[PDB]
Every structure is written in C-alpha cells, then in structure tokens.
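Student: What follows is a structure written as structure tokens; I'll ask about it next.
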Amino acid sequence: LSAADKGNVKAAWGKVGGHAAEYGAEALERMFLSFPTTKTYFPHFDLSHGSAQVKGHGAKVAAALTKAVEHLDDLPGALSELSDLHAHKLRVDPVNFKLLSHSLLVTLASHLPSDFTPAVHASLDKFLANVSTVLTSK
Amino acid sequence: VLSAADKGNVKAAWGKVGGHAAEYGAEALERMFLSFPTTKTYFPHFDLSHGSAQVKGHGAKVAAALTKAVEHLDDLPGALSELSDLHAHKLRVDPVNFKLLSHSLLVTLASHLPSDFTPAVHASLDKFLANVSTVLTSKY
Amino acid sequence: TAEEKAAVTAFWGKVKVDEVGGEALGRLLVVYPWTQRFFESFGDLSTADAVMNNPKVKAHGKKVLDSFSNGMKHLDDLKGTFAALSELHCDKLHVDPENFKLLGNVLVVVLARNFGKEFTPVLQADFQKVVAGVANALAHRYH
Amino acid sequence: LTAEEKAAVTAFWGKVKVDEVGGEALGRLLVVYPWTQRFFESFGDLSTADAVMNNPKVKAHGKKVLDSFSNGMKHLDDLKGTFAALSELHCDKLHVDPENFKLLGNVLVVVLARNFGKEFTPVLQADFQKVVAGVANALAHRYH
Ligand code: HEM
Ligand code: HEM
Ligand code: HEM
Ligand code: HEM
C-alpha cells in the first residue's frame, strides 16, 4: 500500500463510520447468496436473511477491518490473531477471501456511490487484498 | 513472509543448484512456453525454438535475479525493486503468468534434484517463488 | 432458472449501457492495470482520470455491454452467442480467461454503485450467475 | 490431445507406479497447500510433513485419485462424462473449490518430474499439462 492508497482507504472508511457493522453483515449476506460454497464454513450459523448470527459476525468482521484501517502500517501485527484463526484453525481456502472482498466492494459501492471513485475502488481492492494475504499467511 | 526454516530450505536448495542456475532457468522458460503457450505472447521478439540463444540468455538473467533474491531474502522488495517496475509498469505482465513460471521452476528443480526436493523444501520453494511474484506484481 | 431469468432481464432494461459500459471498462483498466496491456492503442491510460475520460474506452465499454446485452437474450445458449468472441479473445488477443471474471466482477460493482439499494443481494447473486456464464462462454475456446 | 501426444502420454503412463506417485502427490498437496487438509481432517494426524507423507490413509486415497486419473487416461475423448459423477461429489457434497483440482494436477506433474527426472522432458510435460488441465476442467463441470 502506497501513501495515496492508505489515504484513500482511511477516507473511505471514514464515510462508512457507524455503518461498518451494518455493511459487514450485508457483505456476508451477499457472499453467501452469490457464492454458496462459502456457506460450508458456517454450518452452525443460520444463514437466512435477518439472522442474528450473520448480523453478529458481520460486526466482528467490520471491527477487524476498522482495526486494520487504524493499523495500516502494521497489518501483520494488527491481524496476527485472526491470521492464526483463519489459517491453522479454520483452514479457509484462499479463494474465499477473494469472494468476500468482492462482496465488500459491491456493498461499499452500493452505499457510498459518490465516494466510491475508481481511485478509491482500486485502493480498497488493494487493501482488502493485503488484509487477505495477512490472514492467509502462516 | 518466509520463516527461518523456509529461508534455510531455499538457501540449501539453491546451493545444490550451484553452477546450474542459468541452465535450470532456461529449462523453466522452455517448459513454460511449451506447457503454457499464452506466455509466449510476452516474447514476440524472441526466437522461441528449442535451444534458442535468446531463451538461453534470458533464463540466465532470470536465474541471476532469483540468485539475488535468495541472497537478499530479508529484503525482497528492495532487491527486486527495479524488476518490479519493469514487470508491472513497463511490461504489464498478467499476474497469473507468474504462477505458471513458478510451477515451471518447481518442475525443473524437482527433475534435477530429486533426493533434495523433499516436501518441506517443496513447500519452502513454493512460498519463496510466490513472494518473488508478489514483489514483482507490487507497484501495480 | 425462469424466475431468475425474469428478474435479471427486467433489471437490465433500466441499465444505461452507454455509461455503465464505459465505467466498467475504465474501472477494470484502473483497478487491474495489467489489462491496459491489451488497450495500449487506446492512447493515454497513464492516470485514472485519463482512463475514465478516454473516448475509446467509453466507446469500447459500450460494445462490451452491448455484447453483454446480446448474451442476456440467449441465457440458454451463451456458448454459441460468444463463440466468435471466444475465438477472438483466445486465439487472437491471448487474454487470460481469469480477466473475464475480473471484468464481470467489476461490472457487478459498477451496477451496485449506479443502482444502490435496488441491486439487492438476491439480484446480485443472480447476476453473478450470468457473469460466471459469460466468462465461461468467453473462455470456451481455451478448453 | 493429438494422436501423437496421446500415444506419448499413454506410453509414459505405463511406467508410473501409481501407488507411490499417488500417495506422494496427495501428501505433497497437503503439505504445500495446507488449507486442503480441511477436507481430509478425518485421515488423522496431519500435524507435520512426515506425518502427512507417512499417513496410511493419505497413501491409500492418493492411489484412488491416481486410479481415477488412470481411468481418465483411457477416455481422453470423454473426460466430462468419465468424471461427471465425481464432479458432482466434489461440488454438491464435498464443496471442494475447483481451484484445488488444478493445484493437485500441478503437484502431480512436479511429482512425476521428481520421480522420472530427465525422461520427463519438457515436451512430455506439456502433454501431461494438457491432461491435468482436462481432468481438472472435467471435475469442475458440475459447478458451472
Ligand atoms: C477480510 C477478510 C476477513 C476478515 C476481516 C475476517 C474476520 C473474522 C473475525 C473478526 C472473526 C471472529 C473472530 C472471533 O470472534 O474470535 C472471524 C471468524 C470466522 N471467519 Fe472470518 N474473516 C475474513 C474472511 C473470512 C472468509 C473469506 C471466511 C470463509 C469463507 C471466513 C470464515 C470465518 C469463520 C467460519 C469464522 C468462525 C466464526 C464463528 O465460528 O463464530 N472468514 N473472521
Ligand atoms: C520469478 C519470476 C521472474 C523473474 C525473476 C524475472 C526476471 C527478469 C529479468 C532479470 C529480466 C531482464 C531484465 C533486464 O534485462 O534488465 C526480465 C525481463 C522480462 N520478463 Fe521476466 N521475470 C520473471 C517473471 C516473468 C514472467 C512470468 C513473464 C511473462 C509471462 C516475464 C516477462 C518478461 C519479459 C517479456 C521480459 C523482457 C525481456 C527482453 O525484452 O529481453 N517475466 N525478467
Ligand atoms: C468479460 C466480458 C467481455 C466481453 C463481453 C467482451 C466483448 C468484446 C467485444 C464485443 C469486442 C469487439 C470485437 C470487435 O469489434 O470485433 C471486444 C474486443 C476486445 N476485447 Fe473484449 N470483452 C470482454 C472481456 C475482455 C477482457 C477482460 C479483455 C482484456 C483484459 C478484453 C480485451 C479486448 C480487446 C483488446 C479487444 C479489441 C480492441 C481493439 O480492437 O482495439 N475483453 N471485446
Ligand atoms: C484430479 C483431481 C482429483 C481426482 C481424480 C479425484 C478423485 C477422487 C475419487 C475417485 C474419490 C473417491 C474416493 C473413494 O471412493 O474412496 C475422491 C474422494 C474425495 N476427494 Fe477427490 N479427486 C481429485 C481432487 C480432489 C481435491 C483437490 C480435493 C481437496 C482439496 C479432493 C477431496 C476429496 C475428498 C475429501 C474425498 C472423500 C474422502 C473420503 O472418501 O474419505 N479431491 N476423489
């Protein structure tokens, strides 16, 4: 991530604001509907629309992304805890992170149309790619 | 990033390569062109026949770049900063192609170093060839 | 399916291929810069604003979504609708089929930005099936 | 596969010790790409590389994967039908992402190269890269 990329990410996440958990839940609901194979990682969740488990998990996902935005210079240090979870414990297939990052970009573009510029789109794709690389590491 | 055990396996594997680096790098290219002919479109100016002086020479340049990366495992972005600009900005190589070249390199090394190409070294070299790819696909 | 087909076709009548096409192709060239390699004759692609304002990009992007609109009317024969385009992208342009999925994913993002709440998750999921089929039909000649 | 390419791949396949190559390929896939262990966590101890390569169920399942490969080697003009049943198992029941099919097909090539050395020529490898591509695609047919 370049200085211009970091600047776009911090700016875009500021417009998100208090809607992070709300957007993180939608991005999950978009993932599960568009890519049903991702459902196999949440067999204990009820994945119907309006499920409290999908709402709850979307908040934890958005909280993790906010932690990553505030620690853009040290993503491995800010996400070492979740990297151990998704790699050793959960063994999530790396293809799935591309599916979630796409679902997040679709959600952000849907709610922030005027701020979702091509320059920001490119920066957010590169941020979500770095976040994934950290979680797929180890 | 590469672990301390990863770096040791890479340094050991490349040590067994030794004076065959330029020779293995030319074979990996010839394997890539034969297995993945779409990669040829990046070298329209090259004679791509078997035993070509251009393919032989470029494989030596590729092998030398990998050697510089093995010797600078702690700073791959800095050691390959010039090559990252060339591949991403000047050439604009599709990132899928680096997976094909890495696979071709793994096949070349496994063919020539069977007893040393253990699963542990296989895992380390793949992790290594992927970091080099990420460095060269950075600055995109 | 039939109910998915009817919802996807009804939503497509509201899409202005003119703009959505030029934005989808421009965003592909910006977000995934290695695809500029195939459009270097289009001229200035050095900056984001240059790509988005490039007249040939806006013009080509309209044709891509027109080709997309043509596949929309043949959802039960995408392989035959794009058979000629598959040969062009595979035998002549040498575009890696991974990029078809990239463009289809950018198109979905462009639709989400231009329609907001109307681009529901259920509707997005149906459109992901289309862009997966279009990308597969365009990658048919590689197999 | 052309007639000449098909004749070269079939003749080389007669030398392949399927039991050894199959267990090594599936073992190396589990060591190099550890997220694939998620689908074989029933096999027992995969906690280290030597455990995976000496796990008796990994050597047994690899022979089955390469026998399926050998069965596909007899039907090079009909991979989609030979693997139609297997494509639906990995998709609708096992939920294996089709990216992993090419990952295993590529590991198999590396395993063939290590096991045969100079006789695994680049020309022969390209022919085998065609087969693993066709096999991986036939297994991913029931996803699309
Ligand atoms: C940027 C990408 C991602 C982020 C930031 C993220 C973040 C998180 C967080 C914060 C948790 C909760 C940890 C805890 O409560 O202790 C979690 C758990 C989990 N994640 Fe993700 N994740 C990402 C990608 C994925 C993907 C792509 C999948 C699967 C397709 C996945 C599957 C899971 C599962 C199954 C859990 C367990 C939750 C539970 O059992 O309650 N994650 N992740
Ligand atoms: C580990 C991966 C790679 C390494 C270490 C590498 C290294 C190099 C080096 C050292 C050069 C010559 C630079 C110079 O002469 O100053 C070069 C040039 C080039 N590379 Fe690569 N490269 C890699 C991957 C790739 C791939 C995957 C492709 C295409 C599929 C590619 C396409 C090219 C092209 C077209 C040139 C221009 C050569 C010429 O004009 O003579 N590179 N690369
Ligand atoms: C994914 C859906 C796509 C569709 C529906 C599509 C459709 C089309 C159409 C209709 C044309 C016009 C052909 C003609 O005028 O004869 C075209 C040309 C072209 N396409 Fe695509 N395309 C797609 C993806 C891509 C991608 C991903 C790339 C590159 C990364 C690409 C690169 C090109 C190029 C270079 C041309 C020729 C431009 C020129 O003549 O200067 N296409 N495509
Ligand atoms: C060329 C590629 C592949 C071929 C030919 C193949 C073939 C087969 C066959 C024949 C079986 C039946 C086993 C039996 O009946 O005992 C099977 C089962 C299975 N496959 Fe594959 N497979 C391939 C790739 C993969 C990959 C890449 C994965 C996971 C990453 C996978 C996961 C599984 C699992 C979990 C089972 C069931 C294990 C069990 O029965 O306990 N397969 N496969």
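To match Swiss-Prot, the residue numbers of chain C are left as they are there, and the shown ones run 3-145.
Even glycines carry a Cβ here, placed using N, Cα and C.
As listed in Swiss-Prot for this protein:
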- C:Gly15 to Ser: In allele B (VARIANT)
- C:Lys18 to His: In allele B (VARIANT)
- C:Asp20 to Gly: In allele D-Zambia (VARIANT)
- C:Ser43 to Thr: In allele D-Zambia (VARIANT)
- C:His62, C:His91: heme b binding site (BINDING)
- C:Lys119 to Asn: In allele B (VARIANT)
- C:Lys131 to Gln: In allele C-Rhodesia (VARIANT)
Student: Using DSSP with the three-state reduction, classify C:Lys18 (variant position) as helix, strand or coil.
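Tutor: In three-state terms, C:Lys18 (variant position) counts as coil.
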Student: Run a quick check on C:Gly15, C:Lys18, C:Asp20, C:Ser43, C:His62, C:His91: which of these recorded positions have any Cβ-Cβ distance to chain A under 8 Å?
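Tutor: Nothing passes the 8 Å Cβ test.
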Student: Let me check the 10 A CB neighbour count of C:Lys131 (variant position). How many other CB atoms are there?
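Tutor: For C:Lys131 (variant position), the count of other Cβ atoms within 10 Å is 16.
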Student: For each of C:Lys18, C:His62, C:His91, C:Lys119, count the other CB atoms within 10 A of its CB; which of these recorded positions has the top count?
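Tutor: Highest number of other Cβ atoms within 10 Å: C:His91.
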Student: Relative to the Cβ position of C:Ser43 (variant position), how many further Cβ atoms are located within 10 Å?
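Tutor: Other Cβ atoms within 10 Å of C:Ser43 (variant position): 6.
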Student: Taking the Cβ of C:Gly15 (variant position) as the centre, how many other Cβ atoms fall within a 10 Å radius?
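Tutor: Its Cβ shell of radius 10 Å holds 8 other Cβ atoms.
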Student: I need the CA-to-CA distance for C:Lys131 (variant position) versus C:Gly15 (variant position), whole Å please.
Tutor: 18
Student: If I restrict to non-local contacts, at least six residues apart, and a C-beta distance under 8 angstroms, what lies near C:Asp20 (variant position) in its own chain?
Tutor: C:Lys64
Student: Under a three-state reading of DSSP, tell me whether C:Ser43 (variant position) is helix, strand or coil.
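Tutor: Reduced to three states, the DSSP call for C:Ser43 (variant position) is helix.
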Student: Out of C:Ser43, C:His62, C:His91, C:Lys119, which of these recorded positions is nearest C:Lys18 (variant position) by C-alpha distance?
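Tutor: The smallest Cα gap between C:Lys18 (variant position) and any of the recorded positions is with C:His62.
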Student: Using the alpha carbons only, what distance in Å do you get between C:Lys119 (variant position) and C:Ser43 (variant position) once rounded?
Tutor: 37
Student: Measuring Cα to Cα, how far is C:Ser43 (variant position) from C:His62 (heme b binding site) in Å?
Tutor: 12
Student: Write down the Cα-Cα distance for C:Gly15 (variant position) and C:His62 (heme b binding site), rounded and given in Å.
Tutor: 20
